Amino acid sequence: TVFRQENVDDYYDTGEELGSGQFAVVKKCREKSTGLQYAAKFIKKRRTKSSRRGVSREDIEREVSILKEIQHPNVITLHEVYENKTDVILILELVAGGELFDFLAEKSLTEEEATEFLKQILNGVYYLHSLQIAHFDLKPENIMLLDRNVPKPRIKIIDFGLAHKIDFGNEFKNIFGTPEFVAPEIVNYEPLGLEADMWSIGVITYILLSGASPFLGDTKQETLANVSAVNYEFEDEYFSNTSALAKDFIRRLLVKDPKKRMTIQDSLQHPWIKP
Ligand SMILES: O=C(/C=C/c1ccc(O)cc1)c1ccc(O)cc1O
């Protein structure tokens, strides 16, 4: 599938950089014809078939195809796609209030603050899972606020670089996500489905409530070994005023067997969340 091959600089001006990775960089931009503002994600293309640098065209096309299907308040909306010899450029909805991760470092949250964020994450994932889309990369870096200066900030899941459609219940591909947040089946290179996102939500909830990461070791191999063994606990020093029901919600998500883990529907009906 081919994208717009006019020079993106003829239609947009770029500004502040928003984010930066191994093969992508995201810049604030403004569309010249409308004045409207977006985030331009420049993804570096692979320059040969066998190369390890850049992103394969198959991977780029998959991310674009997923972004084209989604429209929901808690997920980013794709506006346009351009390409040239070196990059694919996704013109994405601008979400300018910063990371949940950085806003977190400003203060642990109360349970109400945490559940106000978490309910929006769950609504966005419920939409994705309803469409059989696994995100495969849920972590604080990928959740950003629309305005960080209100008591109840609104959030969006802002990247879809590892997302896959799960039309057979599972996909058998390796997901090199972030060790602290990946489920045991990712660590163990097993078939993956929507359940892996529910584990990541469990990790995110533990961090929202405590400020501490449940499986983090001193090296990436220790973190991965801890994930696979489900080696975590609720430290009293961090959880002593956290309700038992909040702990129960986490415990039912940080479950090794994906079949026994809460689903997104289960998570919305759990007594900690259900109104
Ligand atoms: O930082 C990133 C995304 C940021 C962002 C900010 C605001 C938006 O509106 C949209 C995206 C980012 C995304 C993908 C990646 O591989 C590496 C990265 O560093």
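So for chain A, numbering is Swiss-Prot's, and the shown residues are 2-108, 110-277, in order.
According to its header, the structure was obtained by X-ray crystallography, 1.6 Å.
Just so you know, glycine gets a Cβ as well, placed from its N, Cα and C.
Some features that Swiss-Prot has for this protein:
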BINDING   19-27, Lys42, 94-96, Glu100, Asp161  ATP binding site
MUTAGEN   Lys42 to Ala  Loss of activity, apoptotic function and of autophosphorylation
ACT_SITE  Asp139  active site, proton acceptor
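On a Cα basis, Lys42 (mutagenesis position) lies 9 Å away from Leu19 (ATP binding site). Annotation note: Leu19 (ATP binding site) sits in a strand segment as assigned by DSSP.
The two recorded residues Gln23 (ATP binding site) and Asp139 (active site, proton acceptor) have their Cα atoms spaced 15 Å from each other. Considering only the binding-site residues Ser21, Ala25, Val27, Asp161, the residue whose Cα is spatially closest to the Cα of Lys42 (mutagenesis position) is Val27. In this view, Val27 (ATP binding site) is surrounded by 21 other Cβ atoms within 10 Å of its Cβ, with every protein chain counted. You'll find the Cα of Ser21 (ATP binding site) roughly 16 Å from the Cα of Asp139 (active site, proton acceptor).
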